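Worksheet: one structure, shown below.
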Amino acid sequence: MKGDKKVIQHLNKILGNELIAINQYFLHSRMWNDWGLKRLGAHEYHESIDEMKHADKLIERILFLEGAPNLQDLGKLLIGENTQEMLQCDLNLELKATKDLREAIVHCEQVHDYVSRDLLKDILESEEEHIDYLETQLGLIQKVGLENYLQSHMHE
Amino acid sequence: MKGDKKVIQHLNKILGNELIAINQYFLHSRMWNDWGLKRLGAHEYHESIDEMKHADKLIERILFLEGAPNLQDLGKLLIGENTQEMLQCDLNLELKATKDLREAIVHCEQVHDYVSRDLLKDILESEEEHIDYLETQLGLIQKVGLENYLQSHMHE
Amino acid sequence: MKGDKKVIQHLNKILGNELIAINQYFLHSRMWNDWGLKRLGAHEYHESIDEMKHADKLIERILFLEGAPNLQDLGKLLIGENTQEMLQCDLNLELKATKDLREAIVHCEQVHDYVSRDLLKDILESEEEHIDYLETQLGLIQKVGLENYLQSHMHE
Amino acid sequence: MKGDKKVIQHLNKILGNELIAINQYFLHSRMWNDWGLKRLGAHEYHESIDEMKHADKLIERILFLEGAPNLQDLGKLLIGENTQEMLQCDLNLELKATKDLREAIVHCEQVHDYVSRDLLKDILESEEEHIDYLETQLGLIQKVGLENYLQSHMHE
Amino acid sequence: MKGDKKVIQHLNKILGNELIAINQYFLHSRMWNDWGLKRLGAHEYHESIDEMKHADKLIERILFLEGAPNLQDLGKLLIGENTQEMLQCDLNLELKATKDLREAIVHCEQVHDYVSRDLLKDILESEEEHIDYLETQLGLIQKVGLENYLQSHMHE
Amino acid sequence: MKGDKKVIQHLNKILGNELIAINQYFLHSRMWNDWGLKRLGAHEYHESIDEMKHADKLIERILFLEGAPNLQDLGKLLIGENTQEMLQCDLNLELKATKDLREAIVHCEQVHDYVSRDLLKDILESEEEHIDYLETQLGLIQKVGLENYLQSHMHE
Amino acid sequence: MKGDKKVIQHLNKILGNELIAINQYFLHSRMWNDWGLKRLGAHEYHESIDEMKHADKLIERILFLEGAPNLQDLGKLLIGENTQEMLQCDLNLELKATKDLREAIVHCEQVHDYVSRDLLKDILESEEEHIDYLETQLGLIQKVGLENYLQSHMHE
Ligand code: HEM
Ligand code: HEM
Ligand code: HEM
Ligand SMILES: [As]
Ligand SMILES: [Mg+2]
Ligand SMILES: [Mg+2]
Ligand SMILES: [Mg+2]
Ligand SMILES: [Mg+2]
Ligand SMILES: [Mg+2]
Ligand SMILES: [Mg+2]
Ligand SMILES: [Mg+2]
Ligand SMILES: [Mg+2]
Ligand SMILES: [Mg+2]
């Protein structure tokens, strides 16, 4: 089914966002696991997996719409050097991701690609939940203090 | 069954403290969830549900006694701005609530409405349990420090 | 995550409508139960629980958007005094609730708060279900007569 | 297998009658559901699924005999404005359908297409069961009065 | 609940398309079964059923909005003559159906019927899935050859 | 029960047709098994069994009507050289059987042997299902090519 | 544990080959699914996941050896335009990978990183397995013809 050319370019840019997210989160997860902070390791693993499945849905929809998914161009991964940095790196990436998603939905509505709008909304619902998770972890670092925070995240 | 007009007014006043407590404890619980203090939030939600169950039995009786239950005149919620303050706000609401129950129960006794008294004594017993919980948390903030106390209420 | 001010104002308004509905529907339920019309009491109870869950999710959404939920302001409860009027009251409240949900959806769309839009769309479909129930009961009173209608809501 | 061209004509006629029924009964079922007469909706809904199954078997048989099933020429639906009129419309349709069934069996017998005859006899048997139902609902409306009849069909 | 009269008109037009597809997919399913292409027959059978489900919802919504569902009017079936022709007819039909769905959605948004919108969107997502299936069968016919393609759909 | 002399003679004739088919189908089945076309072997085996069950019920009826079942005079088997001719041989035999079944039924009706007619109708229904099967296989050889057809019938 | 810095440069090279592999195989999978070659898509999906597991174990050995994993530099993805090109692209990549694996292993042996060698020997076995699969599919396309080969990979 021939899709709108700019819809597809939007979808490929979200995909590019999801592809940065997949790898940033995966490496952060394995750093935390590596330092002995398993609870964070595991939680960040699942965030990564989540973006993979978003990427999958985006690849699938591009192909249906007779476009060409772009998995070659990998943007800038924001890699913190401590827990507090890592969390804010992921939050910076999610805030870039959310306005880009918002850009695309406006366009889908213009051209009446409502199915693609809905796909993007469900993705946007999920990135807003990751923002909440992330912000809240920064808050808890202030309320309980970094050392307690890390302590609460050694084990599962 | 025609009731005592003043009992009904005591019952509506107790009902009135219940409705404040429902909205306050509920709002406090979501606040605590929102901040990542999910254990504090789950406890406070069950407190709110409890107050809902008292209101339901109060309403039921008022109607049996051919009064008119008052769900319209909501009073002032005591919303704290941090955890210590939120606990103390629940406490104050409860000290007020218990003084009004003791007064209701005196008048029930005087007019021989012994079933209404038994209801209020049950509720009173539940409010004193609540007070014990709140006083023990404040106690615990002091023994272990606010930071450790908040850490032990992040997860379940 | 900071959200649009007129959005949060819109949510606190929808929330205010829910709180009216919680109290009004709960009291009508206990009223129908008190009169021996257990089937109406059961159904009306479950409407009140529905409004409660909607209010929980608004409250959760307002806090994430860094707003301050308003459980303190409680509008005019519309209590009927017989079955026909309590139903007509519920309906009038629901029609006001859906005019406000539409306007608040319009606004979330303009400002690209698509997740808050989707939440409200969900609540709105719930309210339209409640409107269909309310309207059908009033038609059924006309079809089978009030006495048969009440007979059919005696037993659970 | 090449069948009698005229037998095929009858089968296609019978089919058309069943296509009217499907749509008539479905809409009637859904009108009744919409008025909160859930029991009449449910029964009428099964009458509709019933005619769909007859239609399936007529389409299969037409094809086997190398006919062309005609699902294009939808005849006149008989929609009522109230329960009693809806039932009387169902009764009118069914009585036309059995006159045609008997015509078609007469021709099947004549050309020795005994299988087709048997197919139409089994349909005829269902159609007579449906006549019996409709005549009995109309007779019960008289015996218990419309308001009781409809009360009895409010809930499943 | 009073619906916008031109929403109801669109709903009835979508209903009208659904009624064509029901009859057209069912007849195609029974042709394919009759030719021994039973995997094609079953899959086509379930596309028919799914359209019957969309019709049901559309009739249900129209009656709620005080509309009158049109099941008397049946547009032009596109009956193919062989497997390629039948699939292409189903695709042509689906392309008309998605166009009218977008048009109806634009209008629902305009008059703020966001629930009708959401329903129409769910259907559109289903219609688009049927389009992918059809385009995909047509493409496979080209990759594997018609003889093999049909071979692969003889047995269930 | 002394049955009609000519009814009994028709039943012996239909039995003779069954006896041919039994042997013809059993030999075709074992030829297809012997050539490694096991799915055709199995299917033809079950057609053989079915004609055996028909021959049983005819023998039981003939004996009840005080006749002599003729199992001795075996008509001409139509044995084919390749899959295509075997299916066509089966079909030719099935078309002679249905002709004799129709003439026997006509006679049963004139002399009012209605139970014999009902027996013969059930067999006719089975034979038409076999005619359907056989014609459909000859059509699929045309559609997928002989080599694919046979390929799809090597393994059970 | 301070590990050899050139080993760590190998591992990051092996890792960067896995990262090409993941994306390449995951796009081929989804192209195959989008063409209806669902058995090819599923098989290539699992090759993708397999490489993702390889990528995970290398990141972990690197972090433990005190190096910094590189997920930022995405190699050249070899994306075919038909099934046969797709498989040769996979094979092209896998021979580049095995070359790099053997280099890296010889170096591990020099410095006595026997444990990183054993991890590399395990990955090398996986890739040789995948080379066999890919060669065998190319050789099967010659033996059975492309139309049969794709036909056999339509369904799962
Ligand atoms: C750094 C690169 C990647 C790493 C390290 C990685 C790692 C993993 C791991 C460990 C799993 C779990 C496999 C299992 O044991 O079940 C997984 C699953 C998965 N991956 Fe990846 N992956 C990467 C890239 C990608 C990409 C680029 C995509 C899509 C474009 C993707 C899509 C998926 C999907 C759909 C799953 C299945 C998730 C589920 O349903 O559980 N991955 N990945
Ligand atoms: C801001 C106001 C309120 C909020 C947010 C609220 C919310 C809730 C929620 C989320 C539940 C759990 C329902 C479920 O998931 O099954 C609940 C249950 C319940 N509510 Fe409320 N509610 C409110 C006011 C009230 C009032 C005023 C009453 C009674 C007069 C009431 C009576 C009840 C009862 C009896 C239950 C069931 C408890 C049980 O037996 O498990 N609620 N409410
Ligand atoms: C007004 C148009 C129609 C409507 C609204 C409609 C609706 C429905 C619904 C809701 C179902 C049940 C689906 C499920 O939940 O599984 C159904 C089943 C079915 N329909 Fe229809 N349908 C229509 C036309 C037709 C026609 C024209 C035919 C055949 C020529 C047909 C054949 C069938 C069959 C065979 C079934 C399955 C019955 C069973 O459960 O065994 N339908 N229909
Ligand atoms: As083949
Ligand atoms: Mg496609
Ligand atoms: Mg009373
Ligand atoms: Mg104490
Ligand atoms: Mg927050
Ligand atoms: Mg045929
Ligand atoms: Mg209505
Ligand atoms: Mg005897
Ligand atoms: Mg270390
Ligand atoms: Mg080899």
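We read in the header that X-ray crystallography, 2.2 Å was used to get this structure.
Here the Cβ of each residue, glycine as well, is placed from N, Cα and C on the backbone.
The Fe(2+) Fe1 binding site annotation in Swiss-Prot covers A:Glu18, A:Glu51, A:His54, A:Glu127 and rests on experimental evidence. Residues annotated as Fe(2+) Fe2 binding site in Swiss-Prot, with experimental evidence given as evidence: A:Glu51, A:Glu94, A:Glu127, A:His130. Residues or ranges marked as heme b binding site in Swiss-Prot (evidence: experimental evidence): A:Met52. If you look up Swiss-Prot, you'll see A:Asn148, A:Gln151 marked as K(+) binding site. What Swiss-Prot notes for the published mutagenesis of A:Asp34 to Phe is this: About 30% active in Fe(2+) oxidation and storage, diiron-binding site does not coordinate fully, decreased overall flexibility of the BFR, partially occludes B-pores, see Fe ion inside the B-pore. While the structure shown retains the original residue, Swiss-Prot records the mutagenesis experiment A:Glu81 to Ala with this note: Assembles into normal BFR with wild-type ability to oxidize Fe(2+) and store Fe(3+), 3.2-fold decrease in rate of iron release from BRF, greatly reduced affinity for Bfd. For A:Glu85 to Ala, Swiss-Prot lists a mutagenesis experiment annotated as follows: Assembles into normal BFR with wild-type ability to oxidize Fe(2+) and store Fe(3+), 5.5-fold decrease in rate of iron release from BRF, greatly reduced affinity for Bfd. Swiss-Prot gives this note for the published mutagenesis A:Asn148 to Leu: About 70% active in Fe(2+) oxidation and storage, diiron-binding site does not coordinate fully, decreased overall flexibility of the BFR, loss of 1 ligand to K(+), reveals more Fe cations bound inside the BFR cavity. Record note (Swiss-Prot) on the mutagenesis of A:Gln151 to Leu: About 70% active in Fe(2+) oxidation and storage, diiron-binding site does not coordinate fully, loss of bound K(+).
Overlay of Swiss-Prot feature records on the structure.
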residue  : record                  : CB count, 10 Å
A:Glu18  : Fe(2+) Fe1 binding site : 22
A:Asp34  : mutagenesis position    : 17
A:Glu51  : Fe(2+) Fe1 binding site : 24
A:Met52  : heme b binding site     : 18
A:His54  : Fe(2+) Fe1 binding site : 23
A:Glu81  : mutagenesis position    : 9
A:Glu94  : Fe(2+) Fe2 binding site : 22
A:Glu127 : Fe(2+) Fe1 binding site : 24
A:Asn148 : mutagenesis position    : 19
A:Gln151 : mutagenesis position    : 14
Could you measure between the residue listed as 'heme b binding site' and A:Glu18 (Fe(2+) Fe1 binding site) for me? Cα positions, answer in whole angstrom.
-> 7
Apart from A:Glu51, A:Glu94, A:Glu127, A:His130, which residues in this chain have a Cβ no more than 8 Å from the mean position of the Cβ atoms of those residues at the Fe(2+) Fe2 site?
-> A:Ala21, A:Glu47, A:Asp50, A:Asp90, A:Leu93, A:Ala97, A:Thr98, A:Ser126, A:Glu129, A:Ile131
Given the recorded positions A:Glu85, A:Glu94, A:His130, A:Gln151, which one's Cα is the least distant from that of A:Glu18 (Fe(2+) Fe1 binding site)?
-> A:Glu94
Comparing the Cα of A:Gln151 (mutagenesis position) with the Cα atoms of the binding-site residues A:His54, A:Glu94, A:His130, the shortest distance belongs to A:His130
Taking the centroid of the Cβ atoms of A:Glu18, A:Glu51, A:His54, A:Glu127 as the Fe(2+) Fe1 site, which other residues of that chain lie with their Cβ within 8 Å of it, listed in sequence order?
-> A:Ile14, A:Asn17, A:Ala21, A:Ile22, A:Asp50, A:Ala55, A:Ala97, A:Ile123, A:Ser126
A:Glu51, A:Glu81, A:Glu127, A:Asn148 filtered to the recorded positions whose C-alpha is within 10 Å of A:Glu94 (Fe(2+) Fe2 binding site) = A:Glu127
Near chain G at Cβ under 8 Å, of the listed binding-site residues A:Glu18, A:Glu51, A:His54, A:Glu94, A:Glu127, A:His130, we get none
Between A:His130 (Fe(2+) Fe2 binding site) and A:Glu51 (Fe(2+) Fe1 binding site), how far is it from one CA atom to the other, in Å?
-> 11
Least Cβ-packed of the recorded positions A:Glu85, A:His130 (other Cβ atoms within 10 Å) is A:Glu85
Taking just the CA atoms, what is the gap between A:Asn148 (mutagenesis position) and A:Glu127 (Fe(2+) Fe1 binding site) in Å?
-> 27
Using Cα-Cα distances with a 10 Å cut-off, which of the mutagenesis positions A:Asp34, A:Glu81, A:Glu85 are near A:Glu51 (Fe(2+) Fe1 binding site)?
-> none
Distance from A:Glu127 (Fe(2+) Fe1 binding site) back to A:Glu85 (mutagenesis position), taken between C-alpha atoms, in Å | 19
Under 8 Å Cβ-Cβ to chain B, which of the recorded positions A:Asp34, A:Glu85, A:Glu94, A:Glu127, A:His130, A:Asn148?
-> A:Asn148
Could you check what DSSP calls A:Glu81 (mutagenesis position) once collapsed to helix, strand or coil?
-> coil
